[PDB]
Amino acid sequence: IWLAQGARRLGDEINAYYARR
Amino acid sequence: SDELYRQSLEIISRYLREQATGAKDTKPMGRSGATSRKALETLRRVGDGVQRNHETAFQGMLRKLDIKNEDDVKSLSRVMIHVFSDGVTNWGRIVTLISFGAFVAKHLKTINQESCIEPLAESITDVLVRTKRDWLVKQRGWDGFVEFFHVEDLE
C-alpha cells in the first residue's frame with residue numbers, strides 16, 4: 001500500500017492528459 | 001440484478017482476457033451493448049496507450065508485488081482500494097487500474113496462472129463498483145467513461 005501514491009499520481013497524469021483533449 | 005456490476009465485469013474481464021490471450025472474444029456484448037461495446041473499444045485505445053507509455057512503472061510495480069497465485073490477487077485488491085484514499089476519483093485513475101490489471105493478466109498467463117485472470121478481473125470490478133458506485137452513477141457509468149476519453153477532432 002506504500003506504492004499507492006504512485007498509482008494515484010500516474011492516474012492523475014493520465015486524467016490531466018485527456019482533460020485537455 | 002446489479003446491472004452496473006454485470007456491465008463493469010463484462011468490460012473489464014473482456015479486456016483482461018483478450019490482452020492475456022491475444023484473441024478478441026467475437027461474441028457481441030450483453031444487452032446495453034452499445035455502451036459496453038464503445039467502452040471496450042475506448043478501453044483498448046486508452047489502456048493500450050497507458051501500458052505502452054508507462055511500461056516501466058507497471059513493470060516496477062509488478063516486480064515488487066510478486067504476483068504468483070490467487071492469494072496475491074487478493075492482496076492486490078487492498079492496494080487498489082488505496083487508489084482513491086485521498087478522496088479523489090477520476091477516469092484517469094480508473095483506467096490506470098484496469099490497464100495495470102491487463103498488464104498483470106498478461107504476466108499471469110506467461111507463468112501458467114491463467115486461472116487467476118478471472119479472479120483478478122472480479123477484484124478490480126469489486127473495488128470500482130462496490131466502493132465507488134456512487135461516483136460511477138454520477139458520471140452516467142460507462143457512458144461517462146466513453147465520453148471523457150472521446151478525443152475531440154475539431155477542424
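Along the chain as shown, the residues are counted starting at 1.
Even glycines carry a Cβ here, placed using N, Cα and C.
For the mutagenesis result B:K24 to R (Swiss-Prot position 194), the note given in Swiss-Prot is Reduced ubiquitination. B:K27 to R (Swiss-Prot position 197) appears in Swiss-Prot as a published mutagenesis result, with the remark: Reduced ubiquitination. As a published mutagenesis entry, B:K38 to R (Swiss-Prot position 208) appears in Swiss-Prot alongside the note: No effect on ubiquitination. Record note (Swiss-Prot) on the mutagenesis of B:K64 to R (Swiss-Prot position 234): No effect on ubiquitination.
Note: the CA-CA distance between B:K24 (mutagenesis position) and B:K64 (mutagenesis position) rounds to 30 Å. Fewest other C-beta atoms within 10 Å: among the mutagenesis positions B:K24, B:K27, B:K38, B:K64, that description fits B:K27. Proximity to chain A (Cβ-Cβ distance under 8 Å) holds for none of the mutagenesis positions B:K24, B:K27, B:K38. Cα of B:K27 (mutagenesis position) to Cα of B:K64 (mutagenesis position): a distance of 36 Å. Of the recorded residues, B:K38 (mutagenesis position) and B:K64 (mutagenesis position) place their C-alpha atoms 34 Å from one another. DSSP classifies B:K27 (mutagenesis position) as coil under the three-state reduction.
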